[PDB]
Amino acid sequence: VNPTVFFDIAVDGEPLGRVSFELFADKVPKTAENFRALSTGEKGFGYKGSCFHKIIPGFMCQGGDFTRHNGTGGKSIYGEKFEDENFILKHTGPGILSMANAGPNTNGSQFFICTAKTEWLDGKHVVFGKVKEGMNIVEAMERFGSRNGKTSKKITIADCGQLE
């Protein structure tokens, strides 16, 4: 019953491929739900059209700032911010999907996809999903990043929604 959502990823507008994700609703219901809803855009805003504004090769690709596209924006579907649901799940390797934040209980809409084991984030970021299909696309994405996270082409979610 875990949901599956997808991003049609594009680079300066040119389709790269579809990545799909398993959201672990069975362990972090509220967090999975937030990402699911923002992927369908059913609440009237969401991820369609936003970019990955920070990609650091060999570390992670971060996105989800759909209000300001630069790491300052984003909102949850619950209000402005919500709490750390739990730290059951660990950053075990590439493909892990996890919440960006600015300290305890500051979950918005921003997230990142690990491109390695990043266990130093364990117990400080809530892990809630995993890539599933199209890890390779996220690897291709890694290559438009830089050591500081500035990206050298506009990597976008041209479309997104739920597959199941």
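Numbering of chain A is taken from Swiss-Prot, so the residues present carry the numbers 2-165, in order.
If you check the header, you will see the structure was determined by X-ray crystallography, 2.4 Å.
Just so it is clear, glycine is given a Cβ too, placed from its N, Cα and C backbone atoms.
Listed in Swiss-Prot is the mutagenesis experiment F60 to A, annotated as follows: Loss of ability to stimulate MAPK/ERK phosphorylation. One mutagenesis experiment named in Swiss-Prot is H70 to A, and its note says No effect on peptidyl-prolyl cis-trans isomerase activity. Reduced interaction with BSG/CD147 and ability to induce leukocyte chemotaxis. For the mutagenesis experiment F113 to A, the note given by Swiss-Prot reads: Reduced ability to stimulate MAPK/ERK phosphorylation. Listed in Swiss-Prot as a mutagenesis experiment, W121 to A is described as follows: 200-fold decrease of sensitivity to CsA. Reduced ability to stimulate MAPK/ERK phosphorylation. The annotation that Swiss-Prot gives for the mutagenesis experiment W121 to F reads: 75-fold decrease of sensitivity to CsA. Listed in Swiss-Prot is the mutagenesis experiment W121 to H, annotated as follows: No effect on peptidyl-prolyl cis-trans isomerase activity. Here Swiss-Prot notes a mutagenesis experiment, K125 to R, with the remark: Loss of acetylation and interaction with TARDBP. Listed in Swiss-Prot as a mutagenesis experiment, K125 to Q is described as follows: Acetylation-mimetic mutant; no effect on its interaction with TARDBP. Per Swiss-Prot, mutagenesis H126 to A is noted as: Loss of peptidyl-prolyl cis-trans isomerase activity and interaction with HCV NS5A. Loss of ability to stimulate MAPK/ERK phosphorylation.
Positions of Swiss-Prot features highlighted on the structure.
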residue : record               : DSSP class
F60     : mutagenesis position : coil
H70     : mutagenesis position : coil
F113    : mutagenesis position : strand
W121    : mutagenesis position : helix
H126    : mutagenesis position : strand
Check your understanding: Going by C-alpha distance, which of the mutagenesis positions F60, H70, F113 is nearest to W121 (mutagenesis position)?
Key -> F60
Review point. So of all those mutagenesis positions, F60, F113, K125, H126, which one's Cα sits nearest to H70 (mutagenesis position)?
Key: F113
Practice item. Please compare the mutagenesis positions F60, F113 by how many other CB atoms fall within 10 Å of each one's CB, and tell me which has the fewest. Key: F60
Point to revise | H126 (mutagenesis position) and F113 (mutagenesis position), Cα-Cα, nearest whole angstrom | key: 10
Point to revise | C-alpha spacing of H126 (mutagenesis position) relative to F60 (mutagenesis position), in angstrom | key: 14
Check your understanding: Fewest other CB within 10 angstroms, which one of the mutagenesis positions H70, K125, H126?
Key -> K125
